[PDB]
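Trainee: The structure is given below, and queries will be raised subsequently.
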There are 4 protein chains.
Amino acid sequence: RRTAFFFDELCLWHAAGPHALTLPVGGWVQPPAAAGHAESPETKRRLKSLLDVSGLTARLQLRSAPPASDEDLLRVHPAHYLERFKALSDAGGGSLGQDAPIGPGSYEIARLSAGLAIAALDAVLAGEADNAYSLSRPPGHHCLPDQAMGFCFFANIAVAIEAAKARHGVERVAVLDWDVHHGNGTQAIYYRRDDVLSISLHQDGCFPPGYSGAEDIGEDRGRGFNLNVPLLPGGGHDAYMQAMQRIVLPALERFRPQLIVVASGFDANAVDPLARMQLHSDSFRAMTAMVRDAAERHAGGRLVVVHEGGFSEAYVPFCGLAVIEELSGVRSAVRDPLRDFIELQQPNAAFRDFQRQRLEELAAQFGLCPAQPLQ
Amino acid sequence: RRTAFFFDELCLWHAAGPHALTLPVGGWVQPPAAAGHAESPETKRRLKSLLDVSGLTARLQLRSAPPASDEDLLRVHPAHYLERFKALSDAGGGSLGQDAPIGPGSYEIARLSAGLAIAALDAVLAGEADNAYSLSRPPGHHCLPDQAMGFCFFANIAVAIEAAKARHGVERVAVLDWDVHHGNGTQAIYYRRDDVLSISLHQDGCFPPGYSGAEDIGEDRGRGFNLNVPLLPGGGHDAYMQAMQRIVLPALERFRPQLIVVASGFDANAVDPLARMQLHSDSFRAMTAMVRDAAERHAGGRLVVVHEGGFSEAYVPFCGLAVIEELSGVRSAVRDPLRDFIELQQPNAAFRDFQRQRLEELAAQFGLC
Amino acid sequence: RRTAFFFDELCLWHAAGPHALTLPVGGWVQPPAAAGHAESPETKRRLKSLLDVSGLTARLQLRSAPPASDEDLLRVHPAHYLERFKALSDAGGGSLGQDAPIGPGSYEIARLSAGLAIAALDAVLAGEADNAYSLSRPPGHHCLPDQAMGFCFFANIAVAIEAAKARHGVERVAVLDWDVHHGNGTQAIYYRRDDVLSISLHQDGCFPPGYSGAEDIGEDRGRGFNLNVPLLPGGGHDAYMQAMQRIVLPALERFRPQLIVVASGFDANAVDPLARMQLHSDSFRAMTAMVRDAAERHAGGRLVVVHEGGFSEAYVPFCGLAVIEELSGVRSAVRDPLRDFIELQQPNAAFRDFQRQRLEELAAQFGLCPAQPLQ
Amino acid sequence: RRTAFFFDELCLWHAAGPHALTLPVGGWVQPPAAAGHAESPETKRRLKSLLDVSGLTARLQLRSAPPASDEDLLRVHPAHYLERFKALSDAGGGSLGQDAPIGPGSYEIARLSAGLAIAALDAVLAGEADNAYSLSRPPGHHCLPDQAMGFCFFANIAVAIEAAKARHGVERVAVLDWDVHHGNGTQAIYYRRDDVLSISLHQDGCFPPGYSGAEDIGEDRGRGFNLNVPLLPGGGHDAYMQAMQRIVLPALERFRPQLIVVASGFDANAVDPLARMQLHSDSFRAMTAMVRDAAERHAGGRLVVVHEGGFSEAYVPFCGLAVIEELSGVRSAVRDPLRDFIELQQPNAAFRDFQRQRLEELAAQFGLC
Ligand SMILES: O=C(NO)C(F)(F)C(F)(F)C(F)(F)C(F)(F)C(F)(F)C(F)(F)C(=O)Nc1ccccc1
Ligand SMILES: O=C(NO)C(F)(F)C(F)(F)C(F)(F)C(F)(F)C(F)(F)C(F)(F)C(=O)Nc1ccccc1
Ligand SMILES: O=C(NO)C(F)(F)C(F)(F)C(F)(F)C(F)(F)C(F)(F)C(F)(F)C(=O)Nc1ccccc1
Ligand SMILES: O=C(NO)C(F)(F)C(F)(F)C(F)(F)C(F)(F)C(F)(F)C(F)(F)C(=O)Nc1ccccc1
Ligand SMILES: [K+]
Ligand SMILES: [K+]
Ligand SMILES: [K+]
Ligand SMILES: [K+]
Ligand SMILES: [K+]
Ligand SMILES: [K+]
Ligand SMILES: [K+]
Ligand SMILES: [K+]
Ligand SMILES: [Zn+2]
Ligand SMILES: [Zn+2]
Ligand SMILES: [Zn+2]
Ligand SMILES: [Zn+2]
């Protein structure tokens, strides 16, 4: 298998003002002596470093891309938003919204991030690669057309899809969003559309705070083409496996995607500060295997994974490595040193059963028939 | 209310070798560009900085203490353990056990940490203060007599209790351990004893990994005098409130403690990387209120809170501040900026009810209903 | 001796946007993975930590102070400057000038820094202490009345002096500025005044860049009441000792100060990135001893040392500790672990002689008679 | 021009125990909240990042290399030194000498660093590239055969030269060492040899502390084939240009090198904490131009630049970029933002003249005038 790795060093140079985790410094929040922000470069940089020393980068098709044009961005965002973003970026940065801080030059770098997503879809649709991974920083899946949120400043995946439709005329794209937070940007943009199936697995009520969203299934033309799976906080491997088998795979089976895009955050990992789920690297490996399989049966193998969240410096690299091994069909010598340990922390039988029953009920609410994958 | 704050700057100078969170650097674990260890000074330093900026330090009785003597340490740990610890500390540090890395001078600093715990109990028992908070770094509650674990190198609380019994002859001490991990050190040391009631609230299976422990209630003379409450991962405020009201307060009521010691980690907070629970600063405020109340009723107000775990730099200070406000009866101008946000993320009604039913069953199992 | 240590934890919470040393992040300057700015809290925080663990803090008279009022600040700065500073500070920070970046809440913290300086002079003038040290962050000595420069946002020492004149009517204050950079703020404010003798020891041409200033001795009423000693880059202990003995002590002798204020940066230390001089902790000890002596003979012992620059995290604490030992008359158990090493790196005889001859010529240019200290 | 860039990500994973700048943490030296060591990865990583963002990496011949074999290392270092290094590396690290701390796995990574130097000489001697740059971390130029010093654990350049002589039979190599500290490792190894001309430009008395060395010109067969230029602290661009024109270029002219190797530290830069000199990125550009020119005239263009010291995170990348632009003949869009500022800080005319006169005298002493 030929996997394109879309990466640019410059995406790692985007940096907001001082923050303690996600809290803007000021008031009662003391400046951290080192850290600086949640959406730091280090988590993505360490993924890249581990890919290099493992020998995996040598086996991928390593690509960059031009930054997203105004044409591409305007399919989603209004000019006055671009202008506001740019002016704030040229004046040294600041706050572009609620939980949306930017640094100097962040406009240009956000454009580059969006271009990588655009290019990754283009490459896979054009037959240049079987699948692709885009290390797109800053992330995209919370961003609304006219409102930056959740450290996202462009709707990377939505911009990529709209560009893909204009260049290739793809008619059915599925977006599976396994970032631990709710993919509200993708949901809102495609909410009344049936050419895009948007599925979000997320921790119930995490971000946006208090939002579950199971009853939000899309409207009119898009009714049934948006699906939220609000998993109970504390869940791990089995919760995600059950969600995949009872909701995701049956939904993709019904939708028959010609392209699958994954909004892949790794903030469901067991040591992430920004959520409470218990995934290990093999959990992300298994989800990728399931989604790759779905792509091989419906979409001619056309799968793109776009990097979204994931805050843990120590553990994100191992989770992201697992995904890329699974996309490329290449297994490195890397051994996840937290794997066995995270196994022992998983929910007990009673808790697993309780989450399983809720997923069964949810699959029934959605009108998903428990069929088996086929071609 | 007169609250003693036991603190020494030197406790913040203990530092292990390079780690990525809890993973020792080496093999596939790249050295972090900044961070360093999990048990870093910063989390405790930022608690101290927020206490100072809030003006609350000015209302406490600020104290240090001599480091723990060999006499005190030897009540719990063997001489060969002290020697082994010391030699490794003199030779620049390294690994004293599984998840127990030390740096140069860490022996001396561990002794100082233990002395603060000793002195805090002493002060409260002697009537020098109504209650006390000991910012004891490195922490203590995982450490066995001859085995360092979980970044603990001396059993600070056990060492403090044994010293208290020798100096004051206190007969009944309750140790409430609300660090999110299991207080296995305190459990093992006091396991066959009824002069010490050890209670651990912890995330089911977190650390030690795979351990719940509800059935482990003590043995022979200590049967019934150890209680584990393994809360489901993902739980937050209500889970802890229910645990306090159905298990902890009834257990303390039955035991009639003459002194309450709290092993207070803040790693149950909603943004901690080292567990999966959802507590906010008012959760720790409420638990402290409930334990203070229990102390006022049985123990002449004698309450000591010893700092244990808590990894989140950003949020531990607010949780620790809340505790100390509650101990002192002084409310500062500090407003927790995550509070409203963490409310919205709490378990839904169905999950709350599920955890509540388990706690009811557990309280029945323990004969506390 | 009774030494007041004016300190507030909140001064350590002032933090600018991301910088690589002194370079604002953006363009070709990548965000640092840890550091964040030159004027970081850590250098001052580590001074405070070393003072604590040494037992010295227990022997000082530890004080805070109210922040500087508008009244006090307006003696130097215009209202529109205060308003501009404040607005930028309330909007999350940014760039208040050339090399003058601020963070959110920096206005309030700058006011606190200035209040510590005001209070330190007040305490010493009121007989509450023999001398004082003010750990005033952010620093002051580059700041002009209507222009922030060199990470200084208020003219701390000038604000303190003008307040001291209003409360106590002190008639002759000497400001000795041994920060390695030129004290241009103090120079410009007091330039035509003879009630304030301003003396700057600095590295020739360091900051402001290209400025030496030996011929800038004040004008009209202030002619002869400003003195610049531009020391050659590379100089260390002997260069500073010779400057003190041939220029500073004779100048103070002529001026008969009723109060001595020291603008004490430690960026002349041998490992500072922001200059090229070779001082060790005993060099700062000796300069403090000389200045304390001058204060005991003219000023009733009235000496205030205000912390200015110093970037080295490792070595500033030892230099600042040395000063405070010398102010308090208390020698701790701390042993400077770079001392012997820095001794061996000092300029050779030929270089020492070359710098000595220039200082002799300069003392003659200034019309300083080589008299001996007396009372 | 075809420039090989020898680089391996794994060299950036070497990391010693906690230090404050160069001071080992312990005693009165508090652990830094962020930093860690002087010889940190960041300075070299940021050079690599700027090369990538500039598009210059795309114009180089990017290479890695096998780590140095025992055969190669043993030409310089004894087996017992390898064993001692390795054992300390397997046991988590510690102190291999005075200013020579290592971390876990540092033995393997030091071997990799040395292999890059070996491979860079090999490539240039074999005609695979016109010149080369080796980003060899950890550095090499202070390391003696049986004594680690100055954060160097193998004598990278010496090991590379000895390997080059065995494989290619090159007879005359010049080593120009413009790291701001004295290249004592290269000086001592080649001290009685005339097949290697070792030249060190360094700050008078910086490191090793108190050493100038102008009188140390080699002995017996090597007499005249070692040259030290101890520049006065505080010197910058002109001092270095004068040293190059009056000492270095005439010496190379007399020696007729078949290969030039540069020990290129950037710690002479104007903002380095580890010395007191005032170089900007164009200074390193000019020195590289002058040495490339010398290589074109005697050595068929054969020039290798091996990365040594340089501590400034902010400014080393710009200085290293300048060198590589000059090697490759490719000028990127990068503009050095400190350049104009460092011009204004240069020594005045009187100081320049004073240093110039000393260099004239020194060139006369050496018989090069
Ligand atoms: O993973 C992310 N996106 O998928 C994320 F953006 F990083 C986030 F969503 F996790 C968040 F955006 F980081 C966050 F967690 F949602 C958040 F926005 F950072 C926050 F935690 F919700 C947050 O910012 N909380 C705050 C609460 C009060 C005041 C300021 C911030
Ligand atoms: O909070 C603590 N004490 O109250 C704690 F000991 F720090 C801990 F329990 F959080 C812990 F030590 F951090 C830990 F969780 F036990 C642990 F040690 F960090 C760990 F998570 F167990 C851990 O470090 N696990 C590892 C597993 C494999 C390899 C390295 C580390
Ligand atoms: O020590 C200081 N004051 O006494 C100092 F402010 F930190 C400084 F003066 F050293 C400085 F201000 F730090 C500085 F060194 F002068 C400086 F301003 F930071 C700088 F080094 F001069 C500087 O900022 N240089 C720059 C050059 C080009 C572009 C931006 C900044
Ligand atoms: O640049 C270097 N090599 O080219 C260097 F070796 F790193 C150094 F020379 F800069 C050095 F090693 F940093 C150093 F300068 F030699 C040194 F080791 F850092 C030091 F400055 F010598 C030093 O560390 N001195 C100490 C003195 C006393 C106690 C601890 C350290
Ligand atoms: K999601
Ligand atoms: K849809
Ligand atoms: K517990
Ligand atoms: K018990
Ligand atoms: K000065
Ligand atoms: K004047
Ligand atoms: K040299
Ligand atoms: K030689
Ligand atoms: Zn997320
Ligand atoms: Zn814990
Ligand atoms: Zn300065
Ligand atoms: Zn060097």
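Following Swiss-Prot, chain B residues are numbered 3-371, in order.
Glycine is treated like the rest: Cβ placed from N, Cα and C.
Look at Swiss-Prot and you will find B:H144 tagged as active site, proton donor/acceptor. The Zn(2+) binding site annotation in Swiss-Prot covers B:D181, B:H183, B:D269. The mutagenesis experiment B:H143 to A is recorded by Swiss-Prot, whose note states: Loss of enzymatic activity against both acetylated and trifluoroacetylated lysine substrates. Here Swiss-Prot notes a mutagenesis experiment, B:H144 to A, with the remark: Loss of enzymatic activity against both acetylated and trifluoroacetylated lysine substrates.
I'd like to know what surrounds each of these features in this structure.
Mentor: For the recorded site, B:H144 (mutagenesis position), the DSSP three-state label reads coil.
Taking the Cβ of B:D181 (Zn(2+) binding site) as reference, residues of its chain lying under 8 Å away and at least six apart in sequence are, in sequence order, B:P141, B:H143, B:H204, B:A265, B:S266, B:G267, B:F268, B:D269, B:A270, B:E310, B:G311, B:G312.
Of all Cβ atoms in the protein chains displayed, 29 besides its own lie within 10 Å of the Cβ of B:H143 (mutagenesis position).
In sequence order, B:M151, B:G152, B:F153, B:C154, B:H183, B:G185, B:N186, B:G187, B:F209 make up the list of same-chain residues 6 or more apart from B:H144 (mutagenesis position) whose Cβ falls under 8 Å from its Cβ.
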Trainee: May I have the list of same-chain residues other than B:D181, B:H183, B:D269 whose Cβ is within 8 Å of the Cβ centroid of the recorded Zn(2+) site, in sequence order?
Mentor: B:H143, B:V182, B:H204, B:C208, B:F209, B:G267, B:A270, B:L276, B:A277, B:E310, B:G311, B:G312
Trainee: Relative to the Cβ position of B:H183 (Zn(2+) binding site), how many further Cβ atoms are located within 10 Å?
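Mentor: I count 25 other Cβ atoms within 10 Å of it.
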Trainee: Over all shown protein chains, what is the count of other CB atoms within 10 A of the CB belonging to B:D269 (Zn(2+) binding site)?
Mentor: 27
Trainee: Check the recorded positions B:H143, B:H144, B:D181, B:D269 for any whose Cβ is under 6 angstroms from an atom of ligand 7, and report them in sequence order.
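Mentor: Correct list: B:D181.
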